[PDB]
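Have a look at the structure below, then the notes.
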Amino acid sequence: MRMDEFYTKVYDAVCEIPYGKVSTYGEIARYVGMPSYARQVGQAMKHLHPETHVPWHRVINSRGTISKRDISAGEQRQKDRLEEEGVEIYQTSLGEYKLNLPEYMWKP
DNA sequence: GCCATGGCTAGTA
DNA sequence: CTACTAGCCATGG
Ligand SMILES: *CCCC(=O)c1cccnc1
């Protein structure tokens with residue numbers, strides 16, 4: 001599997017998340033058959049044009065939260081996009097935007 | 001090669 | 001609950 005391949009598969013996968021459902025770096029990395037690739041699942045998302053028509057927002061972390069970004073908190077997008085999707089999120093005690101994984105969670 | 005860097009994760013404590 | 005740890009692994013200097 002070339003990376004250019006990984007990347008698309010992932011994309012396809014991530015594109016199979018329904019409105020208002022989410023999934024998780026890890027899972028999608030499993031789903032496409034690369035269980036050790038959660039990081040790289042992220043790298044894929046990070047690597048997308050803002051114009052993209054791909055539900056990049058529907059992919060948080062297995063700890064049930066939205067991942068912090070050393071590409072600065074512009075990810076606040078994620079929260080919002082999710083809020084529009086219809087997703088109850090709350091702040092913790094470092095805001096760590098958080099949602100009920102079991103509730104909102106994709107399961108083919 | 002080394003090293004440092006990430007939208008990660010599972011296991012401890 | 002949080003707060004560290006291994007491990008993980010492509011990527012870019
Ligand atoms: C992985 C998605 C990042 C991205 O393209 C984006 C961030 C903020 C606003 N629009 C797009």
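This entry, so its header tells us, was determined using X-ray crystallography, 2.8 Å.
Just so you know, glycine gets a Cβ as well, placed from its N, Cα and C.
Among the mutagenesis experiments that Swiss-Prot reports, A:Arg69 to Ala or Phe is described with the note: Reduces discrimination of modified bases 10-100-fold and increases sensitivity toward alkylating agents.
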For A:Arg69 (mutagenesis position), the same-chain residues 6+ apart in sequence with C-beta under 8 angstroms from its C-beta are A:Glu75
For A:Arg69 (mutagenesis position), just give me the three-state DSSP call. coil
